[PDB]
Amino acid sequence: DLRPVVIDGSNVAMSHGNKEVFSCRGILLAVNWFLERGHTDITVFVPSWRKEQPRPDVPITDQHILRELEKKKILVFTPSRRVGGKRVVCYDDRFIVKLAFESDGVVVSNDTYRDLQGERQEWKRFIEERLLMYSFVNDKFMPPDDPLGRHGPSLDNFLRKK
Ligand code: NA
């Protein structure tokens, strides 16, 4: 009955704590929020370059959580590597949207992925109908009761299928 959930890990971790810090607990807390309500189909995407700490230009906290969530079959790392000198990063967003679109679930993020909706009609509509935004207050993960405005549906039904 519950929609599959797909979380933009980077969006969430940046929002949580200092906005200039990749706060891995942000991801834990969001995940737990869905767990507590009964969800079991949950996926969080984060680039794999977040795993390696030898010189992190955006700082990170509680890095170990990523691999923790990987083991529980919740977090999935996204691909990236260095070509010649520089880092190249297969885009997060694509995995996030493609998965949610094809699993017919929801996307948890405050990014609206303007690039992607400019690429494909079907993705634009999906994003409009299926983005779930949120605010954090310290460690409280707070999504809106009215995810699509007063005209759309309640949180509870947004997260169901029928
Ligand atoms: Na943050």
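Here chain A follows Swiss-Prot, giving residues 134-295 in order.
Placed from the backbone N, Cα and C atoms, the Cβ positions cover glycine too.
What Swiss-Prot lists as domain 'RNase NYN' is 135-290.
As a published mutagenesis entry, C157 to A appears in Swiss-Prot alongside the note: Loss of protein deubiquitination and suppression of inhibition on JNK and NF-kappa-B signaling pathway activation. Loss of the ability to inhibit stress granule (SG) formation. No loss of RNase activity. No effect on ICOS surface expression. Sequence-distant neighbours of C157 (mutagenesis position) (same chain, six or more apart, CB under 8 Å from its CB) are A146, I193, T194, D195, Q196, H197, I198, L199, listed in sequence order.
Here Swiss-Prot notes a mutagenesis experiment, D225 to A, with the remark: Loss of RNase activity, no loss of protein deubiquitination and ability to inhibit stress granule (SG) formation under stress; when associated with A-226. Residues near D225 (mutagenesis position) in space but far in sequence (CB under 8 A, at least 6 apart, same chain), listed by position: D141, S143, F178, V179, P180, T211. In the three-state DSSP assignment, the secondary structure recorded for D225 (mutagenesis position) is helix.
If you draw a 10 Å sphere around the CB of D226 (mutagenesis position), it holds 19 other CB atoms from the protein chains shown. Quoting Swiss-Prot on the mutagenesis of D226 to A: Loss of RNase activity and no loss of protein deubiquitination; when associated with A-226.
If you look up Swiss-Prot, you'll see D226 marked as Mg(2+) binding site, on the strength of similarity to another entry.
Sequence-distant contacts (6 or more apart, same chain, Cβ under 8 Å) of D278 (mutagenesis position) comprise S287, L288. Where Swiss-Prot documents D278 to A as a mutagenesis experiment, the accompanying text is: Loss of inhibition on JNK and NF-kappa-B signaling pathway activation; when associated with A-279.
Annotation of the published mutagenesis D279 to A in Swiss-Prot: Loss of inhibition on JNK and NF-kappa-B signaling pathway activation; when associated with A-278; the original residue is retained in the structure shown. Applying an 8 A CB threshold to same-chain residues 6+ apart, the list for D279 (mutagenesis position) reads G285, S287, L288.
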